[PDB]
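Take a look at the structure set out below.
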Amino acid sequence: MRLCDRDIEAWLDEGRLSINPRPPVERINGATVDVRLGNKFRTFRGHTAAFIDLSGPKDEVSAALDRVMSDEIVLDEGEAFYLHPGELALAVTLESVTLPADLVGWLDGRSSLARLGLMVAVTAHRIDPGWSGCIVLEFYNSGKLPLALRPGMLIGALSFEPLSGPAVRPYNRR
Amino acid sequence: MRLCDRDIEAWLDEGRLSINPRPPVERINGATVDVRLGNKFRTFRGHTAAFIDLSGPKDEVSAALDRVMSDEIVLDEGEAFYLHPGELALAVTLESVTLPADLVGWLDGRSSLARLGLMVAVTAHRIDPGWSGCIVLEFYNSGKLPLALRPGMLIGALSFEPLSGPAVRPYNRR
Amino acid sequence: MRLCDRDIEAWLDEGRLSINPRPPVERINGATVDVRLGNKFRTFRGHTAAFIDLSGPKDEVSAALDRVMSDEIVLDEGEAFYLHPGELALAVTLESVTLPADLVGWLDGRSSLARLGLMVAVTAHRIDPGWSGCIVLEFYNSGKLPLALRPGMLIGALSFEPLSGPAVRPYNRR
Ligand SMILES: Nc1ccn([C@H]2C[C@H](O)[C@@H](COP(=O)(O)OP(=O)(O)O)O2)c(=O)n1
Ligand SMILES: Nc1ccn([C@H]2C[C@H](O)[C@@H](COP(=O)(O)OP(=O)(O)O)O2)c(=O)n1
Ligand SMILES: Nc1ccn([C@H]2C[C@H](O)[C@@H](COP(=O)(O)OP(=O)(O)O)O2)c(=O)n1
Ligand SMILES: [Mg+2]
Ligand SMILES: [Mg+2]
Ligand SMILES: [Mg+2]
Ligand SMILES: [Mg+2]
Ligand SMILES: [Mg+2]
Ligand SMILES: [Mg+2]
């Protein structure tokens, strides 16, 4: 059952849901909180590696993630990151988000951007009970033209769903 | 908490959820209402523009949407729209949908079509409290062959989730 | 309203949700049950067909699915399936899943894999009330390198949502 805008505001006020920085009324509507584009980007540089083995522990999958992804790319004031057709890029939300053990988050991308080819998780839109941090984003340009993204733009929408009870093993405790 | 088929039928009957035209019992099952393909299509013609700037207000993002997308394409009786591999196309549901301030919709594409490469929102599957209208669809052909789509085919599935309370700023009031 | 880990464990214990084989505590966390990669794969071989017509009954859409998809591919011990950039492949979960008429499932892919290009449903992540069986998976490699998948790896995450009441026409009864 999704929280409506007014109840998102309630859970924020009680300190049971945290979002930093806290988005104003303008960005809390219906059943979502708008989220923004951060300033840390990553792209592929595949030439060092033949493939990526996706089986095997987090450490292998994370070691791989860094052997083939570029250095962090931080954009100045003004600057846009251009995501070219058929490219997969990694980014991050501006907002940090902390969920309690009895809420689950869902990130939607924006539909108006999807229509121009911007694909955002997509595969895993779930923010877990106990998640605390920025949300890592994967973009895919499914469109015909390059898409310019600037830090601070609206990039997605969080909605929040109470669980049937507080989770015994939330993200933070494992 | 999703409405089951019987309760979708209830909310339709009370006039608290509206779907036009109203789908018969055949198309209301489990926790979804089947939706159909409309008859308004759009494709990319990128050659006029170098890129699309996705930051900046709706009007810019919508101005862009029309500078680079084709004219509306309306298909006769018989006719199919062929969505070619790697193409992003825009379409619309046959059904209009109106949600009240205390329901949120989710559009799924059909799994049997996804298996042949048909990707449908995907990024933003959320229909908001207060949404009233057709649902704009983005298709992406992730497969190897062209996919023929005909107006009237089943194209997706709506499910409906009550909010924790009626939303203070639903879509219609902003 | 999603079941938390403890309540997923409850519904499993009561025999109201079934997952075979039953995943241990390690794979039931927050609001999800981890699911694994099975051992039945399929790829496209498009050269026999010009297109696929996606309108027309299940039997046509399923006839098509077999005229253009390869034979079942079963991988030995050791073996990896390599999903190459821009390829759409079909697979299956290791676990069989049975839902009752008053629960709906959602499959997420894993975010750490999505970041390396692994796209999993994506378009239809919904497991219906009354669904009983393996879950068919479509993968898409949106990344730059090939991705190696091995049977038994974690491939996704199931979450479960009670309906507003038991569904009158669940999947099994139609
Ligand atoms: N695939 C979709 C998804 C949403 N919509 C509709 C339904 C929603 O109430 C609105 C807003 O969706 P969303 O917030 O993701 O779009 P914006 O880019 O913020 O305008 O558009 C649609 O027409 N087609
Ligand atoms: N990725 C998926 C999604 C759904 N399924 C299963 C689970 C659901 O109960 C059914 C129906 O899903 P869906 O309505 O989207 O598929 P259809 O094209 O209408 O047959 O198939 C699956 O095997 N793999
Ligand atoms: N697009 C996303 C999705 C999830 N996350 C966060 C939120 C979740 O609590 C975690 C776990 O997501 P998930 O189980 O799909 O990822 P793993 O591959 O299992 O580590 O990561 C994210 O940063 N970006
Ligand atoms: Mg919005
Ligand atoms: Mg998602
Ligand atoms: Mg269906
Ligand atoms: Mg979606
Ligand atoms: Mg996980
Ligand atoms: Mg999905």
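We count from 1, first residue shown onward.
We read in the header that X-ray crystallography, 2.7 Å was used to get this structure.
Including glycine, each Cβ sits where the backbone N, Cα and C put it.
For A:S111 (mutagenesis position), no same-chain residue lying six or more positions away in sequence has a CB closer than 8 A to its CB. A:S111 (mutagenesis position) falls within a helical segment according to DSSP. Swiss-Prot lists A:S111 to T among its mutagenesis entries, and the accompanying note reads: 30-fold decrease in kcat. Shows altered dTTP inhibition.
For the mutagenesis result A:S111 to C, the note given in Swiss-Prot is Loss of activity.
Listed in Swiss-Prot as a mutagenesis experiment, A:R115 to Q is described as follows: Loss of activity. When Cβ atoms from all protein chains are considered, those within 10 Å of A:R115 (mutagenesis position) total 22, not counting its own.
Swiss-Prot lists A:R115 to A among its mutagenesis entries, and the accompanying note reads: Loss of activity.
Sequence-distant neighbours of A:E138 (mutagenesis position) (same chain, 6+ apart, CB under 8 A from its CB) are A:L88, A:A89, A:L90, A:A91, A:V120, A:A121, A:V122, A:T123. Looking at Swiss-Prot, the entry for mutagenesis of A:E138 to D says: 140-fold decrease in kcat. Shows altered dTTP inhibition.
Under the heading active site, proton donor/acceptor, Swiss-Prot lists A:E138, citing sequence analysis as support.
Those mutagenesis positions from the list A:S111, A:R115, A:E138 that have a Cβ under 8 Å from chain B Cβ atoms: A:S111, A:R115.
For ligand 1, the mutagenesis positions lying close by, meaning a CB under 6 A from one of its atoms, are A:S111; the full candidate list was A:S111, A:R115, A:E138.
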